[PDB]
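Trainee: Before anything else, here's the structure in question.
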Amino acid sequence: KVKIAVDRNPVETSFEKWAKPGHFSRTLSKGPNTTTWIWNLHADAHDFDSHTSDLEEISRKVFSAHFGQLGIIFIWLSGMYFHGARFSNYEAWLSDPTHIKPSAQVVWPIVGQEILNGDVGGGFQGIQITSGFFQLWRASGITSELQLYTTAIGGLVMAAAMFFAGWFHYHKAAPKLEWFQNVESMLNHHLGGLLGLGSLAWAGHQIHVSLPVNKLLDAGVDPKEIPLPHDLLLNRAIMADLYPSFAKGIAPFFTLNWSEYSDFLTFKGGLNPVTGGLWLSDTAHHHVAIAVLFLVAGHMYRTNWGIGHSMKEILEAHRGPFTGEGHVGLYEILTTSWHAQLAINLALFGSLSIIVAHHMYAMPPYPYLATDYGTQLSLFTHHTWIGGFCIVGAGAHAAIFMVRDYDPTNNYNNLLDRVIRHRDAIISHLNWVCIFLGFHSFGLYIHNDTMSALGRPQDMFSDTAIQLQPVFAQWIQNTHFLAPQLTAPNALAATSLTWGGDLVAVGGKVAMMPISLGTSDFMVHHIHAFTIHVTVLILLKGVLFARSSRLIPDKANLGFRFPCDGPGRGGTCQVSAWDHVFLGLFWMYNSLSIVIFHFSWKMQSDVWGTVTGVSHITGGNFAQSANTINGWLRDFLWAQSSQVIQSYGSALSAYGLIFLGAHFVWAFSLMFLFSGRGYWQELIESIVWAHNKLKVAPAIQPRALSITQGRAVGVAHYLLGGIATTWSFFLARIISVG
Amino acid sequence: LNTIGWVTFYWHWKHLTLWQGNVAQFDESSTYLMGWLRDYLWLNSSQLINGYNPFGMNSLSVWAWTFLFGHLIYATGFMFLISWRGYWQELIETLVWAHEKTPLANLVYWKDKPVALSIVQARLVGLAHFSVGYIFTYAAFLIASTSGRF
Amino acid sequence: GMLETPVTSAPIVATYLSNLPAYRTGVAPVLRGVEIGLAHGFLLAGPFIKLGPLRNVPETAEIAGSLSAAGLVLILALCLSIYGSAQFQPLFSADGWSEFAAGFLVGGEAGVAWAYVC
Amino acid sequence: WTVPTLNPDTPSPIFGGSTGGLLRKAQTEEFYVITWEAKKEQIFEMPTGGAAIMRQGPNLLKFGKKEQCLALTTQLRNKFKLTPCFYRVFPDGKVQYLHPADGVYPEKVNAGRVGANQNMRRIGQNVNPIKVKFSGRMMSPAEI
Amino acid sequence: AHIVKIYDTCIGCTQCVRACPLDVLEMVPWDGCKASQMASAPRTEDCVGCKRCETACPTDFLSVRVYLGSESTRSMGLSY
Amino acid sequence: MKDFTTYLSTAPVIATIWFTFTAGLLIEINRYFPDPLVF
Amino acid sequence: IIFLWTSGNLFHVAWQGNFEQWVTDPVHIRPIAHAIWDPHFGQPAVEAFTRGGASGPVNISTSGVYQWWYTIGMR
Amino acid sequence: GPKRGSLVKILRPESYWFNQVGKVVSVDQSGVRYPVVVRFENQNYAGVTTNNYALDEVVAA
Ligand code: CLA
Ligand code: CLA
Ligand code: CLA
Ligand code: CLA
Ligand code: CLA
Ligand code: CLA
């Protein structure tokens, strides 16, 4: 029986507990005695499992927390639309997209920072933005600043509604645990209503607003002269002027004569040649199909009527001879443990963000996006980073489940148990394959460096010496390019230019050309495979040995996050799963930095550039230079760092400042990573003496940071430094040569 | 290492600007760290990293290789510096399992039981790799820049 | 208990491991060494010839590859000898392992010489 | 209380077999054997990873190191209110009982235990390391 | 073997004994404190040196001390 | 309201208000007295 | 070890360097440290490290020993 | 020695609260070696605020 269940007025709305720091924890509510308390107060603020044992109260807390997050995001979107309406050059950009740089941030004229307002065109001065909002807004059919302003007000109103919803569903009407545990109903409603009705309503907006406005914009008529969207809904004669299908109305829909809707529901493929983006008619058909698919998918699970599947029954039905009880117990795990759910959802959400990065570079969905090289680099890089972070988080919360929620007396000879029971075999095989990948992938680079240094280029791994061609990827590429002729007859062109074919250019710049894969591409892909496998090794080892190992047989009783178990047994520093997340974070940084470097150099070398033949940004040096480390060091980092290092005295000077600042923060992290808190505690003792001598010793006792906090501060400043460094490099480079 | 790196960066750049002839370059660019990074480290490593390239090689290729060699040893030292013992001890225990269970390789057995490096030894090995890479990187840069430009 | 897998507990795997020459328990260590050397030197002669530094010079690629293979077989026999000198202070004895290492030297050089005589 | 004997013919808990069990140390040097008597059939957690069913009556597991037997003893003693004892077994067959070596668990005082390694002074009353230079080995001032 | 020592500031709170993961320490009769109990370390050959006892001891300064010494197969916590 | 003033008296809120006041004061001084190096 | 180090520096300069040629014009001639025998080289590397005036590949010393030995009276 | 609740000063040199002031809980009257129970308003690194002391380690100051 699926129904609404709610408790009335559980928690009174009062400012009392705001005035009592650490009220949520019985330990921290005693007050502060040393400085450690403060850090604890912020570290355990949102760890709701350590607050209460009651799953209902925890579930309510996470629900209202999620509402808070959504309100914050709505404030953020409201801000972006408002700054796009009031402090931007969006209309001028609409009138000339190929020669006006998108800018939506202006600085005030104080202390000389006014220089950051550069000549972006359109009679405007500001910082060129690379988020891609202008291309998104043109694709949505927005033409005036007024519509953006109204969207800003709407998003602010929605943020107020989200914070009211949070307060309401925590303090006034807070859902019960059996409401939260209706996962079959939740899947039905989210697959139908969210994804399904989302893409249906978006396809509605596209077909009714986007297609005509962008068809006129591609035709060339002045945006102010283009009819307003409500007129397009009101007078169907205009819709029939652009696409005659609309003359017949919704009669071909209900009579199943859908072929007459071919004017705006197409299957062209490729890119719009005058605009460099995917066809909005293809995107409209795509969202209609997606809508129908998800609405079909959302009627699968049984709720209040006999029809529908049962999650526990589908899980308990798939059992084989090799796995024993199979998927028995997993339903119970995934309907009582928030951390298991968070692990799964983070893994797929991160992976999905990486897929978003690749598919959005390869098949540019917004108009005048592919030739906004800065926007393309920024979007790819950004979503790749977000992805990687969410994957590391997935490993983290998997381990947190393994320590806090795992209970084998409901989980006995099961998939999870067998994984735990042959973890040594798993980790040893992963270990070997990581060493193998490392040796042969990195060893080719070291081999090439040595041969190149010794004056023997004929002994290198390259396209002219000993070739290592990516035959499989080339075959898949060729197949994908030849697909419209045989295996996808209704396709006018391939889904992406990178498979092969011609060349689409907009405003003299290359939007997309065919990407060729050679020995250097082989080598970087196996580097990627190596780094990903190592990251998986660390995280998976962390989750499999979170409970016990031959070294620490009772590791589970020590918790998820703990420094060690002492210098005995040879030394047990960093045995915790938290410390495995810490190392996985460093390795994730390594992997994704080489990934975004691959993308940057490959695009600037073999894809981007001006059309006269195509003159690429770096002349095509990738195929011969990307086989040695010296080649990456000289032709990529050193060569392309010119723009960032000589950005002083111009509008890009902030990128030089943040280059230096990021280098500094990265280095600053090394003190925390390389040192230990005993030294710092003793130093603080001497300083405390000095303060005592002058009667200024605080009542809250100065303590060195904990071992785990030293590691956390270390990795956070390390990531911030490195990532911000590559950020400044990338943005200064691509804005100056773009 | 930081302090001697500062004193020798300073010595070397003030003497390169004396030897080239434009001490005005040091007197102008020395007052800001972007002038340091741009006009000393970026500028004087132009012929170093061109010691070998896909067009050929010359006499500075040994110093380009040793420059990358020092960057590599430095970076390898960071592994012992950041990651600590019990991770590697668990990894080595799974390696011990794999070797003792692998057929036709468990006929070969160690005489000394393999264990992870101790904490103090780890600090010493990381500081050793860190220091050797520091020394080789700055030696290669200093010798190659001064000899290639004079 | 120990985990059960087809890989560790298959009868075809057990018969194959009992038929490989490191397991027969009643053949001589000299004979085990010469058979293992005739296998491993014959396989090791290949990649030195095909990928070595003299691989593109006619009539000398195979000579230099077999000569480097013989040098590596000599290094491996020295490794076997010092492993026996460290480990043991019929195959698992000092005299038996010295016999096995000498047999590996002879069989490996014979395998390299037969991989050339080709 | 008398020192009990190891029964090698004691039934083991129901367990499908992990990869984290014994190694060549059990064949060359030593392994340890833990023994308890349960009141009912109940699932516990193996210290080497995984789940296992203890039988109703005498149970018997064997581990590599000592801390594994202490971890299983602490689990069976604080979670199930059981009284296990684990022994030390050599490849000769020599069987060394311990824990509780007095028969009474070490977390409570028992008359008859001789105090060992007890310095009858404070830690601040130790000598300086100059006073213990040039003995036969490295010495700490707390050794004397 | 690691050197484990007990000092006369012990108040027989038994915290070190219930913290040791190896059964090295035990409580003996004594008269020096109100609890009439003292810790003792008769089995330091099995001590790994984790210092849980030192973490568990309440007295200031410590009444149990672990001096890391020469390593054996038991003190290194090896299962192989 | 007493509890809301105690929350405003808590340490990060007062650090925020005080640094906002100090930064705004320096910003105002650098606006009305542009680019001071001496005196 | 220190005196063997110094005797080795002297011997490798005396055999593989250009000291007697350096003292004629110590402004334009580079001080050779020791000769290179590396069978991993290629012919461009042999030509590149064969600088002058030497037969084969050499290293150019940066230790000041030619200046010190020439000042203290070696010819 | 000192009575209950009176303030003392610690002169055990390896104590955390050496050369500082605490408050007497009780003094045991047996043959216990460290009978003076002193509480301190600040905690040591172990988070303990109470320690036993001797008669010649406390001074009523
Ligand atoms: C505005 C009126 C209001 C008042 C007076 C209260 C009062 C209370 N809430 Mg409720 N609640 C409200 C609205 C309110 N709430 C809203 C709008 C939400 C949705 C987010 C909730 C959801 C909620 C949950 C889930 C919980 C409470 C709890 C509580 C109680 C203790 C919390 C506390 O003292 O910390 C005061 C907290 C703060 C002062 C911090 C505010 C955090 C916001 C979201 C920060 C966002 C800032 C943003 C990140 C910008 C940062 C930028 C950069 C510097 C990083 C207290 C009775 C807790 C409870 O009852 O435990 C028993 C509890 O678990 N509330
Ligand atoms: C078909 C109806 C429907 C829709 C559209 C949603 C949508 C959502 N739910 Mg779900 N939910 C539903 C039914 C639905 N739910 C049911 C029936 C249950 C009980 C089985 C749940 C139990 C549930 C839990 C426990 C949680 C969610 C959460 C979410 C949000 C995920 C965040 C996101 O990525 O969205 C993208 C964001 C948007 C699309 C913004 C628009 C959102 C507005 C409110 C429209 C959504 C419709 C909403 C259900 C109507 C509420 C009307 C209200 C006045 C009564 C998303 C807004 C999570 C959350 O974030 O909580 C805040 C969460 O923790 N839901
Ligand atoms: C999913 C979102 C969506 C929405 C909102 C719309 C909306 C519309 N489309 Mg459609 N369209 C869509 C998706 C969508 N479309 C898709 C996916 C396709 C591709 C197959 C199309 C293809 C298409 C074609 C070919 C045509 C339309 C047309 C229309 C318009 C009239 C349709 C109609 O008669 O509805 C039926 C009527 C209703 C649903 C009535 C609404 C209910 C009322 C408002 C209830 C009021 C009750 C209340 C008590 C009274 C008010 C009281 C108050 C004043 C106090 C309407 C604006 C027609 C048009 O006009 O083109 C410009 C048209 O020719 N569409
Ligand atoms: C240059 C920097 C550097 C290098 C080379 C390494 C190397 C390694 N790391 Mg480490 N790591 C680093 C930085 C580095 N790390 C840092 C900064 C941290 C702190 C966060 C870590 C933390 C870390 C973790 C958490 C893990 C690793 C692991 C590994 C090993 C991966 C296995 C492998 O690929 O074998 C292949 C060997 C190489 C790629 C090294 C280069 C070998 C060259 C090319 C050939 C060698 C032949 C040689 C020239 C012959 C010498 C002869 C001469 C002696 C006479 C590998 C040895 C992982 C591991 O061991 O699991 C398998 C692992 O889990 N590291
Ligand atoms: C780490 C990866 C790696 C790889 C794949 C290579 C590969 C190569 N190197 Mg390079 N090298 C490397 C790292 C690597 N190197 C590093 C790190 C350095 C710096 C120290 C060098 C420095 C260097 C020099 C100076 C030279 C080379 C040369 C070569 C070439 C000849 C090598 C040779 O003849 O060996 C002999 C071949 C073997 C020993 C094969 C052993 C490995 C076998 C094939 C594994 C098979 C396992 C099998 C699949 C398992 C089956 C099990 C089943 C039967 C049960 C070859 C292309 C030479 C050259 O000129 O190339 C053109 C050369 O002169 N390398
Ligand atoms: C620890 C490592 C180290 C290394 C590798 C070097 C290396 C070098 N030093 Mg440096 N030096 C060092 C530390 C080091 N130094 C330290 C710690 C000091 C301070 C004491 C110096 C002070 C120093 C000076 C002042 C000079 C050098 C010079 C040199 C260079 C020439 C080689 C040499 O010393 O000839 C080997 C030297 C000897 C074998 C000994 C020389 C003769 C001694 C002083 C007296 C002999 C007395 C005689 C036996 C008595 C006979 C009595 C009679 C009655 C029979 C070489 C680069 C020289 C240079 O820069 O030239 C360009 C130079 O002038 N060094």
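Note that chain B is numbered according to Swiss-Prot, with residues 585-734 shown in order.
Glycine too: its Cβ is placed from the backbone N, Cα and C atoms.
Copying in the features that Swiss-Prot gives for the protein in this structure:
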- B:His655 to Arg: No PSI detected (MUTAGEN)
- B:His655 to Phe or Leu: Loss of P700 function (MUTAGEN)
- B:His655 to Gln: Impairment of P700 function. More severe; when associated with 'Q-676' in PsaA (MUTAGEN)
- B:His655 to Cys, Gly, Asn or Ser: Contains somewhat decreased amounts of PSI, depending on the strain; significantly changes the spin density of the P700+ cation radical (MUTAGEN)
- B:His655 to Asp: Very little PSI detected (MUTAGEN)
- B:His655: chlorophyll a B1 binding site (BINDING)
- B:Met663, B:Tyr671: chlorophyll a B3 binding site (BINDING)
- B:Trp672 to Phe: Still able to photoaccumulate an electron on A1 (MUTAGEN)
- B:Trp672: phylloquinone binding site (BINDING)
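What's the neighbourhood like for each of these?
Mentor: For B:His655 (mutagenesis position), applying a Cβ distance below 8 Å and a minimum sequence separation of six or more within one chain yields B:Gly717, B:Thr721.
DSSP classifies B:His655 (mutagenesis position) as helix under the three-state reduction.
There are 15 other Cβ atoms within 10 Å of the Cβ belonging to B:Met663 (chlorophyll a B3 binding site).
Annotation note: B:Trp672 (mutagenesis position) sits in a helical segment as assigned by DSSP.
Sequence-distant contacts of B:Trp672 (mutagenesis position), defined as residues of its own chain at least six apart whose C-beta falls under 8 angstroms from its C-beta, comprise B:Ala700, B:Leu701.
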Trainee: Is it possible to get the count of other C-beta atoms within 10 angstroms of the C-beta of B:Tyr671 (chlorophyll a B3 binding site)?
Mentor: 24
Trainee: Got a sec? Which of B:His655, B:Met663, B:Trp672, the recorded positions, have CB under 6 Å of any ligand 4 atom?
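Mentor: Cβ under 6 Å from ligand 4: B:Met663.
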